[PDB]
Amino acid sequence: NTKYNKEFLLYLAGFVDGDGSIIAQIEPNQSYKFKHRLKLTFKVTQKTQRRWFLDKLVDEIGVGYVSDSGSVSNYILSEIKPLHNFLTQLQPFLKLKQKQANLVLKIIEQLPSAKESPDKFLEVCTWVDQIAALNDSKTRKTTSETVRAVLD
Amino acid sequence: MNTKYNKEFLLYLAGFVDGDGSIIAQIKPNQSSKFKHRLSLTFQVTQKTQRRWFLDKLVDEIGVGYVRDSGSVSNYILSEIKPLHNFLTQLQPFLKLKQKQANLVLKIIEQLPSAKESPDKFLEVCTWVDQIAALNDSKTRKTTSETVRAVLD
DNA sequence: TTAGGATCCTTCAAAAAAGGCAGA
DNA sequence: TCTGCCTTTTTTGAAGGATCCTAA
Ligand SMILES: [Ca+2]
Ligand SMILES: [Ca+2]
Ligand SMILES: [Ca+2]
Ligand SMILES: [Ca+2]
């Protein structure tokens, strides 16, 4: 649990509200208890020419990594505990993505509980729906309703 | 007077501008201006129109400028020279990606009065416009300092 | 089984220009 | 002439997913 400087968080919140994404996904997979897994991602995208900015972000946040897809690169943070700490500190300063951040926090806090109960897993999937609705979602496939086929 | 902007607003806004903003300098052909071209300087923030309220708030906070809709997106735009200069002066220290463009815009604005008085000074200021376009992800630019250099006629 | 990572696609939502008009 | 508003176009640079892999 790093603590960040306020001036860094203020600037970063603005940058994330611009070029960032707070992403929650339900991924079908037969080896998981409820035939699906939850994936939570904080991402910041930038033309690879400016990957240096993302590399600096790695250093400054102190966790995560940068992946180059050719034309653009992405800073990525997915590991649950660091993501929780980071978003806890970022969230107060967000204006466009605040609600997404807080839903990701609520999801993370319920994960242990969602592992034990299909009712509970479903409910957490509905919060994933809400995050997608808050985002500019356009290619989504798997939703809580797909899962609700734990009806069975 | 020049509006004084608050620190936490400038810090957040600097991040947001490095994200979705644009600092733009243009040379616009126009036969009714002294050297057949007008310099135009713009600070712009783009956002999908469902989030226009965020751009509308910028008009309130910055206290000048306007919002325009186009297709599915809207833009906050500030091009009025004196307020733009005051705003970018205060924003520039917190910029990380667009700091150089901000500082070039400030330099150009400072030189406008004497740009309007010699071909060679006008040309030089135009090369500063070239430098901003280079720093930006320029892709549709037409009129450059070389276009101007047709003051040669 | 579970979590994190790898690799890629889909579709814009931005960016960064290009222009034009009409009053003072 | 000037300047400050207006209005469109072009081409991405982002966003926001999708899905396979494998060590733990
Ligand atoms: Ca954005
Ligand atoms: Ca939406
Ligand atoms: Ca950007
Ligand atoms: Ca460039």
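Chain A is numbered as in Swiss-Prot; the shown residues are, in order, 2-153.
Method reported for this entry: X-ray crystallography, 1.8 Å.
Cβ coordinates come from backbone N, Cα and C, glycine included.
Per Swiss-Prot, the feature Mg(2+) 1 binding site maps to A:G19, A:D20. Other C-beta atoms found within 10 angstroms of the C-beta of A:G19 (Mg(2+) 1 binding site) number 20, with every protein chain shown included.
Secondary structure at A:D20 (mutagenesis position), as computed by DSSP, is helix. Looking at Swiss-Prot, you'll find the mutagenesis A:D20 to A, L or N noted as follows: Loss of catalytic activity. Reduced affinity for DNA.
Spatially close to A:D20 (mutagenesis position) yet at least six residues away along the chain are A:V45, A:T46, A:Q47, judged by Cβ distances under 8 angstroms. Annotation comment: Swiss-Prot describes A:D20 as Mg(2+) 2 binding site.
Per Swiss-Prot, mutagenesis A:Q26 to A or C is noted as: Alters the specificity of the endonuclease. Shown in sequence order, A:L39, A:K40, A:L41, A:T42, A:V129, A:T143 are the residues of the chain, 6+ apart in sequence, with a C-beta less than 8 angstroms from the C-beta of A:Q26 (mutagenesis position).
Summarising the environment of A:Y33 (mutagenesis position), the number of other Cβ atoms within 10 Å of its Cβ, over all protein chains shown, is 13. Listed in Swiss-Prot is the mutagenesis experiment A:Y33 to C, H or R, annotated as follows: Alters the specificity of the endonuclease.
In Swiss-Prot, a mutagenesis experiment is listed as A:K98 to A, annotated with the note Strongly reduced affinity for DNA. Increased catalytic activity. DSSP assigns A:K98 (mutagenesis position) to coil, not to a helix or a strand.
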Candidates near ligand 1 among the recorded positions A:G19, A:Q26, A:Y33, A:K98, judged by a Cβ under 6 angstroms: A:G19
Nearest-integer angstrom distance between the alpha carbons (Cα) of A:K98 (mutagenesis position) and A:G19 (Mg(2+) 1 binding site): 9
Cα separation, A:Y33 (mutagenesis position) to A:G19 (Mg(2+) 1 binding site) (Å, whole number): 35
In three-state DSSP terms, the structure that A:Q26 (mutagenesis position) belongs to: strand
Chain B, Cβ under 8 Å: which of the recorded positions A:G19, A:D20, A:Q26, A:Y33 qualify: A:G19, A:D20
